[PDB]
Number of protein chains: 2
Amino acid sequence: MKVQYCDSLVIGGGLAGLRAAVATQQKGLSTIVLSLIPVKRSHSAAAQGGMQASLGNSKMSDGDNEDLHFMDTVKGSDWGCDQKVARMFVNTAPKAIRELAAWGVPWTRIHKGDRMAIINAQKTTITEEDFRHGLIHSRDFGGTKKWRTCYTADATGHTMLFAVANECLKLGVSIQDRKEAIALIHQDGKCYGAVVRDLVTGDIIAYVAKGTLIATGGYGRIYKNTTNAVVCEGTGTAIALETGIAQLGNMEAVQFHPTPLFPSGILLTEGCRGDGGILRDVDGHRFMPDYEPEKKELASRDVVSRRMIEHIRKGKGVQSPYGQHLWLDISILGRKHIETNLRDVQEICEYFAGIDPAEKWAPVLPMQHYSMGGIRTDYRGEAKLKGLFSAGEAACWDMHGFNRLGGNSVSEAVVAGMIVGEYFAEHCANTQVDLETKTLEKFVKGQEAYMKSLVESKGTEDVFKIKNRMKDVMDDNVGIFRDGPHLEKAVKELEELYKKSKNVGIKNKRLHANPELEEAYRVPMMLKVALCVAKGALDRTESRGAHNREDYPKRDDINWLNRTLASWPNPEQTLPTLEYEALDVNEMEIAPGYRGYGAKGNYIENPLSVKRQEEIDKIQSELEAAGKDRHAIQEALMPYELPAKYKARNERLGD
Amino acid sequence: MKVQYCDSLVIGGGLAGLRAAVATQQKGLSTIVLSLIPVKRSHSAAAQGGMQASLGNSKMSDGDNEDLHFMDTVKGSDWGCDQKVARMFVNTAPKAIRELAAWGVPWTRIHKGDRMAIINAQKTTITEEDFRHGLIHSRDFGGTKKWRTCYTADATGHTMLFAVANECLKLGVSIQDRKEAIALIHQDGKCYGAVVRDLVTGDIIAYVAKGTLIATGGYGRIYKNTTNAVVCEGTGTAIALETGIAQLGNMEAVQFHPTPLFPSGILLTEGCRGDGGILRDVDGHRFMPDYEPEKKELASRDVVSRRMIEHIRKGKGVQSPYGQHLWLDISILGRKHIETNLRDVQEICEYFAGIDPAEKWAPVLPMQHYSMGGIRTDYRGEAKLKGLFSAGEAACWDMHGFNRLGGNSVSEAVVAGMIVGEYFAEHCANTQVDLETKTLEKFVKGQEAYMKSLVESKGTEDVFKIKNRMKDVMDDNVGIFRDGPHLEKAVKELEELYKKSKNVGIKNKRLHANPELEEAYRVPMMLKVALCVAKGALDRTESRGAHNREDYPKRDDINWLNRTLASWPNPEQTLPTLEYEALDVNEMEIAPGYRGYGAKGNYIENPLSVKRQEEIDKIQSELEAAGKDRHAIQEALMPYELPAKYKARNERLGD
Ligand SMILES: *Cc1cc2c(cc1C)nc1c(=O)[nH]c(=O)nc-1n2C[C@H](O)[C@H](O)[C@H](O)COP(=O)(O)OP(=O)(O)OC[C@H]1O[C@@H](n2cnc3c(N)ncnc32)[C@H](O)[C@@H]1O
Ligand SMILES: *Cc1cc2c(cc1C)nc1c(=O)[nH]c(=O)nc-1n2C[C@H](O)[C@H](O)[C@H](O)COP(=O)(O)OP(=O)(O)OC[C@H]1O[C@@H](n2cnc3c(N)ncnc32)[C@H](O)[C@@H]1O
Ligand code: NA
Ligand code: NA
């Protein structure tokens, strides 16, 4: 038997998974980092827009602060997130972005002088003072009433992933690409590590360690049309669910992006609009402050996208041999504001769309892009399976709720990595474990058998036909607009397939570097993660954030101010066991109301919502008359907990 | 913390340690093999004489068999060994030597025709038939009444060590030289592995594994004049003693060789005499069948050596600026029987003694050479610390008693490796262990601290002066002839030093590839192993085998038919805790009598000895009249247990 130990494993060398391993390895904990493909090729690299931090340097980031970011985030969450987490976060992003910039990351910085902004209408000539020259700059982004989205051109995610990964290499972390986690190791509801299958040699190894973190990124690939890389299949989400002890949260909360270059699905940044570029209809105008006057563009995903399907369902979808769609005209947004800062989102258009960006509008169309849900964990990172932590799009720490805010995911990545890191190092350095050879063997010898059955399998299902059929079902019925009948013909076929996925037959017998065998043990997992979303969504009868239910269009606060905690307790069962967890209004620093946009007055209101509001304004006004700063009041309304290292307040420009 | 796991560790890549790892790795058990210096440089390589196997091919090995070997062994043991083990052995050596020869080992084989033997007197012209051509040959050796000592020139140990080590490399075993074991890991009297210190990088690693075997070779270096390599310091013996749970056996049973080229101590084979070469006195004659008529040479170590000190103590020691001594004249033993088969033992003489062998006699003088005692284990290999096995000169499986028989040690090496191997594979493959992080840490973090104290040490003892002083004490008072008063001025200074060895100070502070720091943590161990022998010998008041007590010259059977089981229960104590274990006469296939040589009638006889003898001859004669073969009777007198693979009887020449 092959076994390898380390003080702290880290399943997923993404952007978040790496930051975490940095905060552990930097303090004696010998750590490992498994990964399908070499780290610097993760999906983070493909980050366009930027990182959002309540910084406040730019003439626009000006006057920004935790509170504003806090609110911007919370209101965007359509109130389905954990307020004290969103709080920990905001107070860390700033000092997170600074660390990065000090590690190399070249953030496009401010220059003394007058700019040439485009705003919504047109050119407005902005002027940055001179006490701002050389400080991290910002961009206007989706749903922000302040410019706090930082950037390094439009390939921001890239310069970050590298700056971090490079750091691990400096510390002696151990990267081990082409190695996949296929099952976690638990004994008495405790995680001892994982069972890994060397994608190349093909042999199973047991990776044991005191702690174990899972950062396997989104699951956008359970859908046919997604912007996510082809290795964002949620296998990692799947294996924590297969332990039947931990639970996935809001698995049905899937965010969709408005302008992914159709049909490839290759992203085309929001900096398009935040930089002034705007959406042209089929008639070719602005269904912009036409459908929603506070700008259609510069509104949340679930918003800006919704109507993008309305105009089309009214038959106004000017298709092609693949489908109806719209266009994004940034032709009028200068050839300097395009040939730079929308540099990729221009080459992307020439090499694929075979046309020019500073020329025309693109054949776009909303598709899946982010995955809020995932392994549900508490505020410190740990889950229900004590010992197993999580962070990144991969899990549901939930500072997102039912609608992530543009430029937050890759801020949550480093932030969460910093926070959940300190709490992971703590656990591994203290918790003592009882490693049992009988158990280790049970899991390993048990996984090996699994591989064999698959090879000696005699069933006759084309995993590629079952796989592709799943992605069809999802993208169709669980699209932007969901309804009772369709989230049933789905929850049904998705099940009928998890049953067919056990009768598959592969042609290539080899037990090594076999790609076919990979898609055989990978699919069944995806389906189980698919059932969690489809069924998870079917049950949740109302319309909140990215969850639009044509038949329960009102954001029910009285019944659905909870989180769909999906589990899979028994090995046999074909459908997830959805239990719900309620939210406490008397812990919210901001009570349930209108989100600043979206359709007005469409939420069946809850009584405690108001009551809490009153006593918020009570406390508010009293401590303002008393002469208390915003931190004192924050502390009043709702206190949040943070680790030592990241306690101090973020010093801003002009105090 | 750095931890490395494997299904079965193997502390000591000697000749035995490797064979063992072959029988485990060949059946799925992932194994490791620690070692001070690359394996093929072990001390086994320096084996001269040969391997003894009850083979019977040569006209002289003729009619040989297990029984004869059995007896030859047992009588040589001066009855202080475990009969059923010596039994397991003999029945395996033959099939052991065959395996070797099939693995490559080129054994000097028989040739059709008349030879030119020398015997004791002189040339006698021997003639091998023709049904013997091409079969493993043999040599006459120390204390054998049959020629069963096999060879490949006089560098036999070499071609073996390699043939085996080469095998490991073929199987994927993992050799890890320049890595030393400095403490074993036990929890509730069970061995989980060891704490290792990378001699190069200098950092401590925890090597955990279900089983753990220790084959650290003899401890001849606790003596000043020894033939053992400079890495035969018994550290490995020392660490099993430091767990305070397992016990060392007959630590005071140390074998001395008669002709080690004086003063260097570089061996000069017994093939010298077994090939006809004989010992010249100071007068220059033959104190040979002068002191003992059945040939002084071709008598056990404890025998042939004893008087070598008598002639000298009568003042007849024709010294030099280093000491008195004798000579070995093989000048008359042909220049072909010398320039070959005594090839090394000729170059050895020219490069060091600066003279020629087929010319003169050498400036020899008895010195330590073998180490019977060591980690006491049962018949299957395991010790008192369930989980920790042992094999090789390193431990006391005890098929030796108080006098190993020339050519047995490197037969015990492969044999024991084959047997104890099957019993080690079994244990590791079944026994399940409870590995605890708190424990692992306790040992490792605990060893690291130890290293530091040593570096930050402020005492002022020259470890090289304490070390060298120990080797003086031993070689003096615990020499061939021991006596009550001197095994007291010893047991005392040896203690007074283990107390000084804790106040040593090193000059080189570096914590890596530090040779000085090595001799600092190594010495204290040697002393504790030294106290076990000195005190072990002091207590044992009688003269048995290699234990010659000038004041208790009679081989006491009534009081001392036991084994000095030395332990060290508490960490503080300065003297080993000697307990004794008794031997059962009614299990012996051969009861306590005259050994075929040595001084006649010098053993205070025990009553059951005789009684057992009578009923041996009773059973004997009855089953002979009944028409029973020697295996049937053997089975009667005393049955021994063996592993499956090595059960079948060894097919001989002419049945
Ligand atoms: C797809 C996408 C995402 C995206 C974006 C544009 C596109 C096309 N633009 C963004 C933007 O402008 N601003 C922003 O804030 N976020 C943007 N995103 C999403 C964002 O990059 C992600 O949410 C974030 O990077 C997710 O965190 P993380 O860095 O940890 O995860 P990942 O990049 O998806 O990588 C997953 C890693 O885990 C390894 N893995 C996966 N499964 C396994 C298993 N089973 N075993 C072992 N390792 C595993 C992957 O190989 C990878 O390293
Ligand atoms: C010294 C000697 C021995 C000898 C001989 C001639 C000389 C000069 N001639 C012999 C002969 O003709 N016939 C015979 O039968 N035996 C003869 N011997 C002795 C025989 O070779 C030994 O008894 C036998 O080889 C002992 O078994 P083993 O092969 O296991 O042991 P070793 O060779 O002494 O090697 C010890 C190994 O263990 C490693 N080691 C030691 N301590 C440690 C620690 N603490 N940690 C890790 N590894 C350790 C050594 O490095 C080595 O590999
Ligand atoms: Na998420
Ligand atoms: Na021994």
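Residue numbering: from 1, along the chain as shown.
Determination method: X-ray crystallography, 3.1 Å.
Cβ coordinates come from backbone N, Cα and C, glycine included.
Within its own chain, B:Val410 (FAD binding site) has B:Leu15, B:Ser44, B:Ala47, B:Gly50, B:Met51, B:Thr156, B:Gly157, B:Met160 as residues 6 or more apart in sequence whose C-beta sits under 8 angstroms from its own. In the three-state DSSP scheme, B:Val410 (FAD binding site) falls into the helix class. Taken from Swiss-Prot, the feature FAD binding site covers B:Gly13, B:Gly14, B:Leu15, B:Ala16, B:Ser42, B:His43, B:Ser44, B:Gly49, B:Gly50, B:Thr235, B:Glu393, B:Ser409, B:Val410, and the record attributes it to experimental evidence.
In the three-state DSSP reading, B:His257 (active site) counts as strand. Within 10 Å of the C-beta of B:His257 (active site) we count 24 further C-beta atoms, all protein chains included. What Swiss-Prot lists as active site is B:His257 (among others).
For B:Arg273 (active site), applying a Cβ distance below 8 Å and a minimum sequence separation of six or more within one chain yields B:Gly142, B:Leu279, B:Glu297, B:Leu298. The feature active site is assigned by Swiss-Prot to B:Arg273 (among others), with similarity to another entry given as support.
According to Swiss-Prot, the experimentally introduced change B:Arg301 to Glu is described as follows: No growth on fumarate, loss of FAD cofactor, no enzyme activity. The Cβ of B:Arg301 (mutagenesis position) has B:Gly142, B:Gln255, B:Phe256, B:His257, B:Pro258, B:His369, B:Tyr370, B:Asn403, B:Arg404, B:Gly406, B:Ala546 as same-chain neighbours under 8 Å, each 6 or more residues away in sequence.
For the mutagenesis experiment B:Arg301 to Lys, the note given by Swiss-Prot reads: No growth on fumarate, retains FAD cofactor, 15-fold decreased enzyme activity in vitro. A helical conformation is recorded for B:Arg301 (mutagenesis position) in the three-state DSSP classification.
For B:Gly13 (FAD binding site), other Cβ atoms within 10 Å of its Cβ number 29. Not a single one of the recorded positions among B:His257, B:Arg273, B:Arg301 has a C-beta coming within less than 6 Å of an atom of ligand 2. Among the binding-site residues B:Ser42, B:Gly50, B:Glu393, the ones whose Cβ sits under 6 Å from an atom of ligand 4 are, in sequence order, B:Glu393.
Close to B:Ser42 (FAD binding site) in the fold, though at least 6 residues off in sequence, lie B:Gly13, B:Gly14, B:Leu15, B:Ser35, B:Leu161, B:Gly217, each with a CB less than 8 Å from its CB. In the three-state DSSP classification, B:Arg273 (active site) falls within a helix.
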